[PDB]
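Data block below; observations after.
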Amino acid sequence: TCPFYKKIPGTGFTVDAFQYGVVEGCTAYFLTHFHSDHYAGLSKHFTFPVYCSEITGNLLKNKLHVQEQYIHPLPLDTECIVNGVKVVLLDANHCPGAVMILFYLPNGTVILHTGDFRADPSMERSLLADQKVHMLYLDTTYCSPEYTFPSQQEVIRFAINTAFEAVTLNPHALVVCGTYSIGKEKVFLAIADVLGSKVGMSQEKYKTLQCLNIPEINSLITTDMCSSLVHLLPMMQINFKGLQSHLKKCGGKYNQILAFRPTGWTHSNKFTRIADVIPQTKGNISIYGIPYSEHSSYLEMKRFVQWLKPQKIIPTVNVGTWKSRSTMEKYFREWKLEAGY
Ligand code: NI
């Protein structure tokens, strides 16, 4: 049955709630982004109205074959009326097409649902600046002070400089990047750009990227692996066995692999600066785990909440254990006492 934290009080709405069958009293299903834990349950047989971004609606139609008549895409940063309730979609700084949803309830309550997000000071100057928010449904994925990570910009600088050095030293090295969902496209696009190559990938992955409105994409990606020196593979194949096997398939064009796994967090973060990251190496294969996050660090999440000053916080992540729930509730109280709301 649908958990309470996916239901919007005072409305007929649910958020990211497609795996529970017909939710009783739900008149419109919202989808924050195209990640499988959130869309689980959608297909060509869904016949209720789904509300989402334009990019998410491209993916629903082309990848899951949802019929057009049931997809209701909304423009960002624009006041819209859904089943009699004002809503606004905001950029969530997560993966392409990901949104936060502002609900303006008929009784005067204002609710923000962050979906999955990576908090940023640029959010402090959207339509959020313009009114009070009473209830926050918060992506608490990394809600503990051990979770620090570098900016995305620092991580991309490291990856470009590492790849450019390796291929300039050895023009016969191949660069491989792992993927299993949309998101983190900057990693592989930035590396292909510095090298003067397209990114090569499977037809299924090319199709998915063609749904994303990324400018000049026909210029950066391809299904012709032979013409590319940056290849995308499934995340599961980024290990020594999988990479040895791939290198065999390339027919002696290449004699070394440099591979990247963009993880969220790993405990090497508590000790090591980005500058200091080193790969795991076996023979002519090296694998780098880089801390490229599309979720808030602890400090980014704290700053957002202390700026927004909500009256009530509802976590949406790590809610399954009493220890996790009590840990989060204790940080929420700290933040409120320190800031004075
Ligand atoms: Ni996500």
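Chain A is numbered as in Swiss-Prot; the shown residues are, in order, 700-1040.
Here the Cβ of each residue, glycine as well, is placed from N, Cα and C on the backbone.
Taken from Swiss-Prot as is:
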MUTAGEN   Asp838 to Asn  Impaired nuclear focus formation, reduced interaction with PIAS and increased sensitivity to cisplatin
MUTAGEN   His994 to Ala  Impaired nuclear focus formation, reduced interaction with PIAS and increased sensitivity to cisplatin
Inset, instruction - Write out the long-range same-chain contacts of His994 (mutagenesis position), meaning residues 6 or more apart in sequence whose Cβ is under 8 Å from its Cβ. - result: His793, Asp815, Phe816, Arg817, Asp838, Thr840, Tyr841, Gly963
Legend entry - DSSP three-state assignment for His994 (mutagenesis position): coil
Legend entry - Around the Cβ of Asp838 (mutagenesis position), the count of other Cβ atoms that are within 10 Å: 23
